[PDB]
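Take a look at the structure set out below.
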Amino acid sequence: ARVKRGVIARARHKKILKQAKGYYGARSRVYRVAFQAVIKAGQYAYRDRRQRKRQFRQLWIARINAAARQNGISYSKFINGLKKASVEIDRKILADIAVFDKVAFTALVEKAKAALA
Amino acid sequence: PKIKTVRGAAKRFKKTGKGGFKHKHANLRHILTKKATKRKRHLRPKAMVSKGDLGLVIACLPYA
Amino acid sequence: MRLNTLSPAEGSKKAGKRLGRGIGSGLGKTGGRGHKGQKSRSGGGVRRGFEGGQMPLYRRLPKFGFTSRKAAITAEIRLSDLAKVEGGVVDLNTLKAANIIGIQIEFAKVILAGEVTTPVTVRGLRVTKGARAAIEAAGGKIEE
Amino acid sequence: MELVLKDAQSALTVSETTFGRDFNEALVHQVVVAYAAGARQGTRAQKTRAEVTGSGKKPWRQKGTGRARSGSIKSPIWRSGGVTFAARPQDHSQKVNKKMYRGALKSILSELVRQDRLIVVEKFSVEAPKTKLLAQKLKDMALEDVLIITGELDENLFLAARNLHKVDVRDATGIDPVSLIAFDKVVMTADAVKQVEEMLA
RNA sequence: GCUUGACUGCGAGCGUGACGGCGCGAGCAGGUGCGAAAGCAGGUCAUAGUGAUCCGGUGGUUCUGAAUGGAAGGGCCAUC
RNA sequence: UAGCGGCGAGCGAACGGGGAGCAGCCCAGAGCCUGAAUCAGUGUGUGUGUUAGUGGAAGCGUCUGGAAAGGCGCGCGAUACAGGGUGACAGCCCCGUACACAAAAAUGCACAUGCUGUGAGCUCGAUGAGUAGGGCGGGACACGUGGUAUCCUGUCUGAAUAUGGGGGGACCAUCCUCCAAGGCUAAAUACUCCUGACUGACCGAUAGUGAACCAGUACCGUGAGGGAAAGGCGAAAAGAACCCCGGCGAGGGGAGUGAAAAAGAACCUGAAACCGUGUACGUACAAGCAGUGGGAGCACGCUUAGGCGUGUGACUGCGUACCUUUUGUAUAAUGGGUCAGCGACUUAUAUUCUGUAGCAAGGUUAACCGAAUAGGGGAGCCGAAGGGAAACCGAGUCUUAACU
Ligand SMILES: [Mg+2]
Ligand SMILES: [Mg+2]
Ligand SMILES: [Mg+2]
Ligand SMILES: [Mg+2]
Ligand SMILES: [Mg+2]
Ligand SMILES: [Mg+2]
Ligand SMILES: [Mg+2]
Ligand SMILES: [Mg+2]
Ligand SMILES: [Mg+2]
Ligand SMILES: [Mg+2]
Ligand SMILES: [Mg+2]
Ligand SMILES: [Mg+2]
Ligand SMILES: [Mg+2]
Ligand SMILES: [Mg+2]
Ligand SMILES: [Mg+2]
Ligand SMILES: [Mg+2]
Ligand SMILES: [Mg+2]
Ligand SMILES: [Mg+2]
Ligand SMILES: [Mg+2]
Ligand SMILES: [Mg+2]
Ligand SMILES: [Mg+2]
Ligand SMILES: [Mg+2]
Ligand SMILES: [Mg+2]
Ligand SMILES: [Mg+2]
Ligand SMILES: [Mg+2]
Ligand SMILES: [Mg+2]
Ligand SMILES: [Mg+2]
Ligand SMILES: [Mg+2]
Ligand SMILES: [Mg+2]
Ligand SMILES: [Mg+2]
Ligand SMILES: [Mg+2]
Ligand SMILES: [Mg+2]
Ligand SMILES: [Mg+2]
Ligand SMILES: [Mg+2]
Ligand SMILES: [Mg+2]
Ligand SMILES: [Mg+2]
């Protein structure tokens, strides 16, 4: 029962090299280098599914801050005001309104200012 | 081939009813005048092989 | 029932271990041998009873006894063996013929092990106190 | 237990332990696997590093060249080298306990009865050792893939069955576990049923 | 002062050890010393003062004893 | 196992039992009767085997296709459906196969028989001496000098004579058993350079022989010796007439053959590393494992828009390869130029445990026989009894004079 590895081996390398498309030089050509590239790509992708959630919130906060300050209040006091006013709209939605509905965002600031008064 | 008994072990241990091994106590060969009668009396009856040593004896005696 | 519809019982054909076949397997690289030393090596390991060099147990301890050549030609008979002989008479020859005792056995003892239900005549055999009571109770006889 | 005869419309009194026992799949599997293993020839070998042709000369010096250390030109790491765990002829036969063999036969026969694959007849023979005669008898009986078990060896029946791939002829003494399963129907003679019953107690 | 308990067989129960081991022990049987008696004594206030196994020597022994009776040799107990 | 054994590592019987096979004779000498049993050499005859061989059943239509053995329809042979070949997979086309047969000549083995040589049967004898034994040194016995029997003998010695001698594991007695110092002998047993037939859960060109091939070659070495690489066009060469560029080149473009030249001789398939030509997108103010998360723009598809696929990736957050070895490695420690193929926990026998199956106070047979994976074979082995060094006793036993 002599077993030849060729067909199984070729399929394994091809599977890795297909995931390596777009990478520079040996990384998209040479199995050994491509294999290490694909693992690192997965490692960073795992890490950055967590990091994406951090980066987006950091961006929403920065935008709410800019728009809050345009209406004469800081981000910190505005978030506190909305909490005391029982407003449950999150940072993703608040940053959207800050850009696309400046009148509605001003209305949210008045609601926050009222709850701190 | 058949496992070979450690023939020196076969001359020192005997398998008992429940699977353990009996042996003769050490220290009752010579230098006996200095030894207490109490001490030498308790070394006369055969003793049982300890838990830590069973594996070693059993390895030496595959046909016991 | 067909040559392609027959299966072994569950748990009767456990797959063997295959060392050195990658991470996923749980037995890759060192193959369950750990790291370095004598035991990790091909053909590596110490002999039976070896303890590192300390006088081993089968050497620390003294030898005892002698082998009795008489014990090897002496057999024991159970009460449950008396009914297995052809004829109702239990001798050295009857027990040998019934395959109860060895061909080279020269002495035998009937012991209180099992039961005797039929009357039997025991001849030229030693009988224990208890086996004598059992044989006689079942209507048997014990002669020299 | 009674077995209905095909065209004779009689009944044969058989042992319920032989033809009416429950199917033990695990037991049957072990005996059929052992039988197929017993059919194995085991004739093969490869050469170890000791058996490959060439000399014991160290290919190059231990140190100084920059090459990995070599010892044998017959190293199993090397092209043309020995086989690491080279095969030797081996005996693949297994022991089958007498009782396990008989119990498997009993289980097979009982399933053949249960699946209506066992056909009992008074007699089964042919006039001459002619394949055409048996082919015609099987066509008339509505049989194609079948095992014929006779009481005693029938020479004309044996010769007539030889060129028929879907047909085998056995005497009751020569039955085996794989043959009892390998065919669609099993035709047994009244004398063969009597003989198999005595075999299987 | 008198003496040989520096006793022989055992030992509930413990301690301390990876183990081989080592230690403490009341009580039981036999026999003994001292004391009027209750009692005490299985060495020394206690904790060092030691050498496993193999091989071999000496004495003892309801054990074994290669045809059988012996014997040699072996075992067991004491000891070197 | 019993033993042997720096009683270490190891070494390792026999008695007895089950089987295969079975066969017994001659000389140590003379007489009587004489070529009487056997064996070898060898003429002839027959049987049979080998070394060439002979015969050996039964299919056609249609479809696809370059080609039919394939699909479909209907037949037929089979003691032959083992296998191979034939333009794709054939019981019926070809060679075979089952079965039935054959030798002028040489030869093997049997019996029958001729011849030369050898001697059968009977009676009365005879009965292996530098031998057995011993001292010394060694060796062989499972047995290492041990309490060491038995065997061989290099050296020195040295009996008895069947009213005798050897052995029964120191040695002695008793008893039992055998008869050394002369020789022969088939079978069951071991093996494979070679011949023929067949078979394989053996390999299939880095495998299997070193060698599928003009290989023990080429090549290396003074020599002994060492020792490769290297298979595939197509069904058939139909292996490319003829024309053109070119050096009466190499190489190529046409033509033609062919089913195909997406088979052209470096020839089936034709992977990967590696190197080009073309297009899309990005890139000349920009610093690091080269990705990943966000993400504009461009290109190209969608959907009959729908802020969506695919390629690219300005700009931006985070981010020092993998293996190994280590307390700890981006480590300036180890290993790897890259790819493809190969490359390392196996196998046999013991032994124990777990799972599983059978049978169960029983379970199971080994060699072998065989009716051959059956059945026979229970020789054995493990278990239902232990305790004690043992004799021995025994559901107990040992310890001790005896155990609370
Ligand atoms: Mg690519
Ligand atoms: Mg990381
Ligand atoms: Mg002693
Ligand atoms: Mg395995
Ligand atoms: Mg390592
Ligand atoms: Mg270490
Ligand atoms: Mg280790
Ligand atoms: Mg027996
Ligand atoms: Mg090879
Ligand atoms: Mg069998
Ligand atoms: Mg007094
Ligand atoms: Mg004697
Ligand atoms: Mg051996
Ligand atoms: Mg025999
Ligand atoms: Mg015979
Ligand atoms: Mg023909
Ligand atoms: Mg084709
Ligand atoms: Mg003589
Ligand atoms: Mg002699
Ligand atoms: Mg001695
Ligand atoms: Mg003797
Ligand atoms: Mg002779
Ligand atoms: Mg051959
Ligand atoms: Mg090759
Ligand atoms: Mg190839
Ligand atoms: Mg040309
Ligand atoms: Mg054409
Ligand atoms: Mg062309
Ligand atoms: Mg090609
Ligand atoms: Mg720029
Ligand atoms: Mg740079
Ligand atoms: Mg960074
Ligand atoms: Mg370091
Ligand atoms: Mg680090
Ligand atoms: Mg490095
Ligand atoms: Mg390097």
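In case you wondered, yes, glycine gets a Cβ from its N, Cα and C as well.
Pulled from Swiss-Prot:
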type: VARIANT; residues: D:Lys63 to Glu; note: In strain: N282; confers erythromycin resistance. Ribosomes bind erythromycin poorly and have reduced peptidyltransferase activity. 50S subunits assemble normally, even in the presence of drug, but assembly is cold-sensitive at 20 degrees Celsius
type: MUTAGEN; residues: D:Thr131 to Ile; note: Does not regulate the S10 operon; assembles into ribosomes in vivo
type: MUTAGEN; residues: D:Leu134 to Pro; note: Does not regulate the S10 operon in vivo
type: MUTAGEN; residues: D:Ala160 to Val; note: Does not regulate the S10 operon; assembles into ribosomes in vivo
type: MUTAGEN; residues: D:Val167 to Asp; note: Does not regulate the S10 operon in vivo
Take the C-alpha atoms of D:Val167 (mutagenesis position) and D:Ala160 (mutagenesis position) and report the distance between them in angstrom, rounded.
10
Determine, from DSSP, whether D:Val167 (mutagenesis position) sits in helix, strand or coil.
strand
Listed mutagenesis positions (D:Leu134, D:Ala160, D:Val167), ranked by Cβ neighbours within 10 Å, top entry:
D:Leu134
Give the three-state DSSP assignment (helix, strand or coil) for D:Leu134 (mutagenesis position).
helix
About how far apart, in whole Å, are the alpha carbons (Cα) of D:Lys63 (variant position) and D:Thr131 (mutagenesis position)?
77
Neighbour tally for D:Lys63 (variant position), based on other Cβ positions within 10 Å of its Cβ:
7
What's the number of neighbouring CB atoms sitting within 10 A of the CB on D:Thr131 (mutagenesis position)?
15
Expressed to the nearest Å, what is the distance separating D:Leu134 (mutagenesis position) and D:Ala160 (mutagenesis position) at their Cα atoms?
6
